[PDB]
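Notes follow once the structure below has been shown.
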2 protein chains.
Amino acid sequence: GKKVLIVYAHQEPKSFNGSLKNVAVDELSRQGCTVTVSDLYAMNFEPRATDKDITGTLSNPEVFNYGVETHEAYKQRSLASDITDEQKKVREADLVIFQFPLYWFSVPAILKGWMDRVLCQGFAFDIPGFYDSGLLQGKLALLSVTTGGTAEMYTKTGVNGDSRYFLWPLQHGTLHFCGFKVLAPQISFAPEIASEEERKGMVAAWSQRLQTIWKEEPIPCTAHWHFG
Amino acid sequence: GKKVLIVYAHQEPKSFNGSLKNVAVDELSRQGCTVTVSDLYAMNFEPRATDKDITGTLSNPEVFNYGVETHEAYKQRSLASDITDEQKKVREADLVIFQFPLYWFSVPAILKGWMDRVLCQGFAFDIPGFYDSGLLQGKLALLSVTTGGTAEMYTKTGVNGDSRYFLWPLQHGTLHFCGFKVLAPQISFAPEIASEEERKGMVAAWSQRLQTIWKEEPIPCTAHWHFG
Ligand SMILES: Cc1cc2nc3c(=O)[nH]c(=O)nc-3n(C[C@H](O)[C@H](O)[C@H](O)COP(=O)(O)OP(=O)(O)OC[C@H]3O[C@@H](n4cnc5c(N)ncnc54)[C@H](O)[C@@H]3O)c2cc1C
Ligand SMILES: Cc1cc2nc3c(=O)[nH]c(=O)nc-3n(C[C@H](O)[C@H](O)[C@H](O)COP(=O)(O)OP(=O)(O)OC[C@H]3O[C@@H](n4cnc5c(N)ncnc54)[C@H](O)[C@@H]3O)c2cc1C
Ligand SMILES: COc1ccc2c(c1)c(O)c1c3c(ncn32)CC[C@@H]1NCC[N+](C)(C)O
Ligand SMILES: COc1ccc2c(c1)c(O)c1c3c(ncn32)CC[C@@H]1NCC[N+](C)(C)O
Ligand SMILES: [Zn+2]
Ligand SMILES: [Zn+2]
């Protein structure tokens, strides 16, 4: 029995991202997995890190420090409920898939806000208790990303550099920092310019990969893997 | 007579970030520069890329494609006023300074949202205006970032990798892509653990740097600069 959370960041259900999300739901559901989707846009998920995220007395009301106050709020159980709702989904999951279009070599801001607000100290990491000792150890994560740029554009000698370069802040700085083991990314390059057959092939490749996802091992999430 | 825009992303005016922003305002104002600050949290700036960003008739009401719709809205002058207000500030500026704390090896979500929503096709880049030919060519950009981690953690073989590694999506994937020439980043490492005198040294380094900012040459914003 496995539990999967899909954190999904696209505005349009008929989009290529939406199709990739649905085939993940369909395939993991068919396998008998428990599946939950956080559809951030449909949830109107709040991306801003503000003092509204702490619902009780601040430890220092004179000078607001988001990190200090959210860590204390986590321990006291005074974080906003939208944050703890996401934390419950993550805590229960064996695998967290992030499904998103690449925006500025990174995640859409709504998804960046989920990272900023959900992965607070005490929940996702502690100091000490990060990278291999992070608090989400034992869990897997996987980035399923779509791009405008082609695969050739995302090579070492291409104008955008290798695709693994833009994965570093997400895979290493975020997921590995929190103790996740990271499965190899699923990058669906340039669906907007792919042919109809090429798009269907990309959707089928993801569905096929998910059939055997539980047999995969994580990547070595190191500088060498990303930069060689 | 130079014009500067500071895009500032911190919740607390008394923070180290707030102080770096105020030193920049004071010093650039003293030089006789024209200075504008976009204080994103005070503006409650919207980070989400949604259909509310277009005020006109959608080019395709059946299927929402954020990039297509914003490109068309830019051309038809029907973007939301919060976006067009920011575009005016950028259009007028000779230098754009981004002042932020590092969140998950990147910008806080509110600032990511400014990038996502302000830098639309037609305004910041197009086919074929990108990288050196980007539409904001002629302008300078500078990242002034504060970190939790120490300089030693941000080395090639340190736990976090070189700081240049996390700069790639921001400096290259975003600023260079839009045609900015990128001035060397200002990285203020670990002010929360630094001594009083170290903090003062880091602020003064920034104030002093700002005295000669117009004499600087841009970095070569290449994969080699970042990873080599
Ligand atoms: C703010 C912003 C920043 C960006 N920054 C970057 C960047 O830094 N680097 C980069 O490379 N790109 C960037 N892009 C481009 C972006 O990554 C792509 O536009 C996006 O990944 C395309 O995915 P989509 O789901 O929106 O595609 P869609 O336009 O929804 O899909 C493309 C086509 O596939 C079709 N389709 C949907 N489902 C199926 C299916 N099941 N089978 C067959 N076809 C199907 C759709 O109908 C459509 O015709 C950026 C875009 C924006 C808006
Ligand atoms: C969601 C989140 C994600 C994060 N991700 C990362 C990450 O990926 N990598 C990483 O390294 N860090 C990360 N951090 C830590 C973050 O980058 C630092 O906490 C932030 O950079 C500290 O800057 P600050 O302005 O908030 O410091 P502050 O705590 O406001 O300032 C530090 C000290 O300097 C003092 N000070 C202010 N002005 C002056 C002045 N004029 N002269 C002397 N002292 C002054 C303050 O009073 C304070 O005592 C993260 C934090 C959060 C909340
Ligand atoms: C670093 O490479 C980028 C950076 C920003 C980008 C893009 C690519 C990119 O391909 C697109 C984009 C947008 N805003 C920022 N970016 C909108 C859409 C876009 N790609 C789709 C357009 N086209 C011509 C494929 O249909
Ligand atoms: C990739 O390195 C990280 C990633 C996330 C981090 C931090 C460092 C970091 O130093 C902090 C942090 C927070 N949320 C995510 N992160 C809150 C505060 C924090 N700052 C460290 C110093 N200390 C112990 C004063 O909080
Ligand atoms: Zn790693
Ligand atoms: Zn570059």
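Residues displayed in chain B correspond, in order, to Swiss-Prot positions 3-230.
According to its header, this structure was worked out by X-ray crystallography, 1.5 Å.
Cβ atoms are placed via backbone N, Cα and C, with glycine included.
Listed in sequence order, B:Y10, B:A11, B:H12, B:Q101, B:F102, B:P103, B:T148 are the same-chain residues six or more apart from B:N19 (FAD binding site) with CB atoms under 8 A from its CB. The feature FAD binding site is assigned by Swiss-Prot to B:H12, B:18-21, B:104-107, B:148-151, B:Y156, B:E194, B:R201, with experimental evidence given as support.
Summarising the annotation, Swiss-Prot assigns substrate binding site to B:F127, B:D128, B:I129. All protein chains considered, the CB of B:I129 (substrate binding site) has 6 other CB atoms within 10 Å.
A helical conformation is recorded for B:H174 (Zn(2+) binding site) in the three-state DSSP classification. Annotation source Swiss-Prot lists Zn(2+) binding site at B:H174, B:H178, B:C223.
Non-local neighbourhood of B:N162 (mutagenesis position): B:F107, B:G151, B:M155, B:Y156, each in the same chain, at least six residues away, with C-beta under 8 Å from its C-beta. DSSP assigns B:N162 (mutagenesis position) to coil in the three-state reduction, placing it in neither a helix nor a strand. Quoted from Swiss-Prot, the note attached to the mutagenesis of B:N162 to H states: Loss of activity toward CB1954, no effect toward menadione.
Most Cβ neighbours within 10 Å, among the binding-site residues B:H12, B:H174, B:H178: B:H12 holds that distinction in the structure as shown.
Chain A comes close to B:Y105, B:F107, B:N162, B:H174, taken from the recorded positions B:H12, B:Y105, B:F107, B:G151, B:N162, B:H174 by a C-beta to C-beta distance under 8 angstroms.
A Cα-Cα distance of 27 Å separates B:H174 (Zn(2+) binding site) from B:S21 (FAD binding site). Less than 6 Å separates the Cβ from ligand 6 in the case of B:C223, drawn from the recorded positions B:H12, B:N19, B:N162, B:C223 in sequence order. Put simply, B:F127 (substrate binding site) is 26 Å from B:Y105 (FAD binding site) when counted between their Cα atoms. If you compare Cα positions, B:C223 (Zn(2+) binding site) sits closest to B:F127 out of the binding-site residues B:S21, B:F127, B:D128, B:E194. A Cβ distance below 6 Å to any atom of ligand 2 is met, among the binding-site residues B:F127, B:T149, B:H178, by B:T149. Around the Cβ of B:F127 (substrate binding site), 20 further Cβ atoms fall within 10 Å across all displayed protein chains.
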